[PDB]
Amino acid sequence: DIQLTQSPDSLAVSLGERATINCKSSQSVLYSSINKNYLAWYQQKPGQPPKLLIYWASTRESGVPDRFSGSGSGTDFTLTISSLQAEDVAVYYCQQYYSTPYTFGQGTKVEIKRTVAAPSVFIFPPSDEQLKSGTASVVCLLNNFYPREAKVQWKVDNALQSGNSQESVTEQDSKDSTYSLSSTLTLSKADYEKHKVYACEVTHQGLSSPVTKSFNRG
Amino acid sequence: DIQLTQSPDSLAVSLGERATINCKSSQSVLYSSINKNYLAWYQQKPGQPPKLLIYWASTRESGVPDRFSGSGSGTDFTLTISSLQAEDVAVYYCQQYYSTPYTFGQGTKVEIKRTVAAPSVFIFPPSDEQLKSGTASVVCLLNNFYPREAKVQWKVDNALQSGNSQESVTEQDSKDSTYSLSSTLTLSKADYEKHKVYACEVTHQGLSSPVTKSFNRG
Amino acid sequence: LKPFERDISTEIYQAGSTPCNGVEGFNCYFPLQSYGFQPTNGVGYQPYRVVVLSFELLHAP
Amino acid sequence: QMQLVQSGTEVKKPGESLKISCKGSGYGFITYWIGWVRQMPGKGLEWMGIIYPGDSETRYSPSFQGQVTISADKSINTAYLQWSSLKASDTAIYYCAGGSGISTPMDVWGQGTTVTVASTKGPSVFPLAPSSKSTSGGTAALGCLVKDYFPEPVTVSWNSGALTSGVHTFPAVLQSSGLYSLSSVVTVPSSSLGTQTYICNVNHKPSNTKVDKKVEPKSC
Amino acid sequence: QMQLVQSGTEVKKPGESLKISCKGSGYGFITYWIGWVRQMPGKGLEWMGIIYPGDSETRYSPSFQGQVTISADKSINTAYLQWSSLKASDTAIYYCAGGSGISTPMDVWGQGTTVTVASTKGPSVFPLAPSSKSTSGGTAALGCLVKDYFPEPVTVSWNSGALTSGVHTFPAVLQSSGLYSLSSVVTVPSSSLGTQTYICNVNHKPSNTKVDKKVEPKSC
């Protein structure tokens, strides 16, 4: 009955920098008898159940390292990571446990940050097997590109294609924080007999000039 | 959901005469599969639980004497006592058991009948004890009177009293069917210091002339 | 009852407009009434002893 | 045919919780749908509910739906009717009756248990005097008049039960105060008036009041 | 601190009835209020309900009120979440978590059990050819493209797990037909292209389809 809000959604900071996450409640969740704010902070790692991190919005559970601190009052609460490390990339949830039902936070994803990189492009045409079924699929592969501010445009006979493509972005590579984007175009046999020049053109911030990869039909 | 109705409410017949009781249902209670009317007749004696008498509105339970017969169809059903005896005075209920909830009948009271009798009247004034409390009560006693078509009027200084009296009629005497009516008047001390002539006047059908019983204050 | 108020009294409850002056007559009852406890009785009507711990915190802890 | 035995008579003050048991004894009790019926004083029956012992499927009546709770215990073959907070209008007699199936007339009836909800007020018995001028060769009447007694019933026994002929007892009629009145009168010929002594014995058990009051002929 | 062990993973067709158990093991389990939480794929948690083992007081959420039933069994220290008729939108992961009192943060979390509701369709794996003109002194990419497989997940292992460096696996994206597609690509320098053989192993367990497909460089 008392919805919460978090901010920011996705934050990128470098190793050893501070990290501030803000939780805002509709109404004050302060218990008069004990004068303790009722609000908790949770950490979830990909593929595991969440773990308690802070309860009463000021006290730390046993074993939690000092780095994690919780502050705030009234309706505004914040979680501050004094210095981020290589193990803290995760999703953080703020939950109020004053009166049932217990609402949860949207969730904040904390990821690290690296210097700009340039993506070596690839292009794969459909095989002989794809043709027989009746649905050809061409794919273009960006690799090892930071950051995710980019855009792939397909090129057929100097005419843009829209509404016939999908995009699969992978999660951050653990060892070095580089992504990898696969853009795929699904077209029937008729749209394959269409022309002669199939190309992938990539625009990325770090790369000064949009790149072009074309393969001739033959 | 299907209310019933019975008739007549009170019926008086002589010993050895027939007795017909009618039960009317809102809707037909006929089961299509077996083509059997679903309706039962119950007998209750004063101070005991009811007893089953007729089920399916045509069949008799074991031990019931032949005298009791049940007939009818559609919505109209009747119970006929070919010859009434001294043991059948009682209350009879018609119940439908087609679909829940099971409604019951109003109930018919069967009593015997005798020739007209004349009631010897009595009159009792309040005692010395009644006076002290502050609420005098005078009583007039009809005894051994059949039938209950009668009426008691109190008389104070040739002026009628209304709204200050009660009437207690007893149930039929078993050995001989004669009633006994007690009419009682409750009046405060002020209404007792009112006058000098307290009388009970009884009107009954058999008695040709209304009777008068008066007692002087002294 | 206001929170945590103990009202121990043995008056005669006036349930109607009868000023009966503590005679426990018609329309005047007695508030207290005993509990029937028997060993050969159901679980629902059995004697449960209760203790309620109440923690408070103001000053001088 | 399996007979049903009821628990017994309970008298309760308003605001209490009341549980009534119907006990079923006899062979063949594998399909008897127990039902409950309430009879208010001097009125017709009114069906309340029906429960199957075991499965515990429970069907109620629209008027009573949710006022009371009907439950069954299968292991000991019993049915329970419970009031969470009985009022002062629940004084009546209750019968548990067991049908053999759904859409079957109820044939086996338990004795039945009365319930009374009220505050006891004892009886003021006052004796009426037989009129002085009466039929000397005939009869005259005398009796004692019970007043302000709550609730019903009051037992009026004449001369420790020795006298029983011509004893009229009249049902209690509730007047404005609530406390019912009742008059019992005997008829005696004017020959036995002088010698035979009259003592009416009024018993009100809820108030535990047993009184023996002589009837006195009043003269000048 | 008493740990909670969950029952396990169940795959069900639409229209069935599903019971999930949360088992509580450890000392001190006299006051733990069990609660249930559901996580839809790649989304935030959404609290569902809370039950006290024993007394069985049960508090629900307005969204889920009456959709599911939460019950507890005290003798063996278990909590059951039951669906009468699960739909096709109930595929998600469920966690049972136990608080120590009302208005207390949930600290002990069970592993969690996934639920999948769908009809299995096997995967058509097709291998892309590495472009013929590529960086001879550099690298080029090759991989096999799984298509029309329902539901998730498909395991793509390269050369029986021998090759692991530079293997990009991309999460499945559902297109119009419903059947997700997935592409896994490895990067190989143009020196090992001639000699090293590529065999992608696609495992779809719901359809019980294990395929070993070679990747072939296409030339004139």
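Using the numbering of Swiss-Prot, the residues shown for chain C are 461-521, in order.
How was it done? The header gives electron microscopy, 3.9 Å.
For all residues, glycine too, the Cβ spot is worked out from N, Cα and C.
As written in Swiss-Prot, here are the features:
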| type | residues | note |
| --- | --- | --- |
| MUTAGEN | C:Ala475 to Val | Increased resistance to neutralizing antibodies |
| MUTAGEN | C:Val483 to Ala | Increased resistance to neutralizing antibodies |
| MUTAGEN | C:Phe490 to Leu | Increased resistance to neutralizing antibodies and human covalescent sera neutralization |
| MUTAGEN | C:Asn501 to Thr | Reduced host ACE2-binding affinity in vitro |
| MUTAGEN | C:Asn501 to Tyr | Increased binding affinity to human ACE2 |
| MUTAGEN | C:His519 to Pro | Increased resistance to human covalescent sera neutralization |
| VARIANT | C:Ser477 to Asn | In strain: 20A.EU2, Iota/B.1.526, Omicron/BA.1, Omicron/BA.2, Omicron/BA.2.12.1, Omicron/BA.2.75, Omicron/BA.4, Omicron/BA.5, Omicron/BQ.1.1, Omicron/XBB.1.5, Omicron/EG.5.1 |
| VARIANT | C:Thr478 to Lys | In strain: Delta/B.1.617.2, Omicron/BA.1, Omicron/BA.2, Omicron/BA.2.12.1, Omicron/BA.2.75, Omicron/BA.4, Omicron/BA.5, Omicron/BQ.1.1, Omicron/XBB.1.5, Omicron/EG.5.1 |
| VARIANT | C:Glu484 to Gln | In strain: Kappa/B.1.617.1 |
| VARIANT | C:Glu484 to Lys | In strain: Beta/B.1.351, Eta/B.1.525, Theta/P.3, Iota/B.1.526, B.1.1.318, Gamma/P.1, Zeta/P.2 and Mu/B.1.621; May enhance affinity to human ACE2 receptor |
| VARIANT | C:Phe486 to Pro | In strain: Omicron/XBB.1.5, Omicron/EG.5.1 |
| VARIANT | C:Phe486 to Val | In strain: Omicron/BA.4, Omicron/BA.5, Omicron/BQ.1.1 |
| VARIANT | C:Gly496 to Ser | In strain: Omicron/BA.1 |
| VARIANT | C:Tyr505 to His | In strain: Omicron/BA.1, Omicron/BA.2, Omicron/BA.2.12.1, Omicron/BA.2.75, Omicron/BA.4, Omicron/BA.5, Omicron/BQ.1.1, Omicron/XBB.1.5, Omicron/EG.5.1 |
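Here the features listed in Swiss-Prot are painted onto the structure.
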{"residue": "C:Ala475", "record": "mutagenesis position", "Cβ contacts under 8 Å, 6 or more apart": "C:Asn487, C:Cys488, C:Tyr489"}
{"residue": "C:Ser477", "record": "variant position", "Cβ contacts under 8 Å, 6 or more apart": "none"}
{"residue": "C:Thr478", "record": "variant position", "Cβ contacts under 8 Å, 6 or more apart": "C:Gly485, C:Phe486, C:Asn487, C:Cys488"}
{"residue": "C:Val483", "record": "mutagenesis position", "Cβ contacts under 8 Å, 6 or more apart": "C:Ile472"}
{"residue": "C:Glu484", "record": "variant position", "Cβ contacts under 8 Å, 6 or more apart": "C:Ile472, C:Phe490"}
{"residue": "C:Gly496", "record": "variant position", "Cβ contacts under 8 Å, 6 or more apart": "C:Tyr505"}
{"residue": "C:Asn501", "record": "mutagenesis position", "Cβ contacts under 8 Å, 6 or more apart": "none"}
{"residue": "C:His519", "record": "mutagenesis position", "Cβ contacts under 8 Å, 6 or more apart": "none"}
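Local packing around the recorded positions C:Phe486, C:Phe490, C:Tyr505 was summarised as the count of other Cβ atoms within 10 Å of each Cβ; on this measure the leading residue is C:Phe486.
Note: C:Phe486, taken in sequence order from the recorded positions C:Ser477, C:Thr478, C:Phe486, C:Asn501, have a C-beta within a distance under 8 Å of a chain D C-beta.
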